[PDB]
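For reference, the structure is listed below as structure tokens.
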Amino acid sequence: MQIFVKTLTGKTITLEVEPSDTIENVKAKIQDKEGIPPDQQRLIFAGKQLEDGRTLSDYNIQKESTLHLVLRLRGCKXX
Amino acid sequence: XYXXXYX
Ligand SMILES: *[C@@H]1O[C@H](CO)[C@@H](O)[C@H](O)[C@H]1NC(=O)CCCCCCC(C)C
Ligand SMILES: *[C@@H]1O[C@H](CO)[C@@H](O)[C@H](O)[C@H]1NC(C)=O
Ligand SMILES: *[C@H]1O[C@H](CO)[C@@H](O)[C@H](O)[C@@H]1O
């Protein structure tokens, strides 16, 4: 299946993934198309901050879906 | 504090 990653810049990027690929694999697929470090990406979808270790199927993300690439928010919980 | 996170 194919998904889309819309960003703050407003540039939609066409990614080609599989139901088995983990979220982190998706983030890394962007590092191959653009060069953006995966450790600096935060994919938002359906008002949810998608976790790294979890496939697409877990989120029921269906064909032709659109995610949001924002920048990782430095948490304030911890210290 | 004295450890990290982030939780
Ligand atoms: C810890 O993270 C907070 C944000 O979540 C910051 O506001 C805070 O200033 C940070 N304190 C730090 O000390 C960051 C790490 C500094 C280097 C620590 C090196 C270790 C001790 C080897
Ligand atoms: C801190 O942990 C929170 C947990 O909600 C996370 O959202 C955030 O990305 C983390 N910040 C880091 C790893 O700097
Ligand atoms: C944040 O809170 C958790 C609670 O289990 C701690 O385990 C962690 O070390 C930190 O204090």
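Count begins at 1; order follows the chain as displayed.
Cβ atoms are placed via backbone N, Cα and C, with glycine included.
Quoting Swiss-Prot on the mutagenesis of A:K48 to R: No effect on HLTF-mediated polyubiquitination of PCNA. Impairs ubiquitination by CRL2(KLHDC3) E3 ligase complex. Of all Cβ atoms in the protein chains displayed, 9 besides its own lie within 10 Å of the Cβ of A:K48 (mutagenesis position).
Classification of A:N60 (mutagenesis position) by DSSP places it in coil, neither helical nor stranded. The Cβ of A:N60 (mutagenesis position) has no same-chain neighbour under 8 Å that is 6 or more residues away in sequence. Here Swiss-Prot notes a mutagenesis experiment, A:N60 to R, with the remark: Decreases affinity for UBE2R2 in CRL2(FEM1C)-UBE2R2 complex.
Among the mutagenesis entries in Swiss-Prot is A:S65 to E, noted as: Phosphomimetic mutant that binds and activates PRKN. In the three-state DSSP scheme, A:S65 (mutagenesis position) falls into the strand class.
While the structure shown retains the original residue, Swiss-Prot records the mutagenesis experiment A:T66 to A with this note: Abolishes CteC-catalyzed ADP-ribosylation. A:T66 (mutagenesis position): 12 other CB atoms within 10 A of its CB, across all protein chains.
Swiss-Prot gives this note for the published mutagenesis A:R72 to G: No effect on ADP-ribosylation. Cβ neighbours within 10 Å of A:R72 (mutagenesis position), excluding its own Cβ and spanning all shown chains: 10.
According to Swiss-Prot, the experimentally introduced change A:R74 to G is described as follows: No effect on ADP-ribosylation. Applying an 8 A CB threshold to same-chain residues 6 or more apart, the list for A:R74 (mutagenesis position) is empty. Secondary structure at A:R74 (mutagenesis position), taken from DSSP and collapsed to helix, strand or coil, is coil.
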For A:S65 (mutagenesis position), the number of other Cβ atoms found within 10 Å of its own Cβ: 17
Just to verify a number: CA distance, A:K48 (mutagenesis position) to A:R72 (mutagenesis position), in angstrom, no decimals. 13
For the C-alpha pair, I'd like the distance in angstrom between A:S65 (mutagenesis position) and A:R72 (mutagenesis position), rounded off. 21
Measure from the CA atom of A:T66 (mutagenesis position) to the CA atom of A:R72 (mutagenesis position) and give the result in Å, rounded to a whole number. 18
Filtered by Cβ distance under 6 Å to ligand 2, the mutagenesis positions A:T66, A:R72, A:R74 reduce to A:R72, A:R74
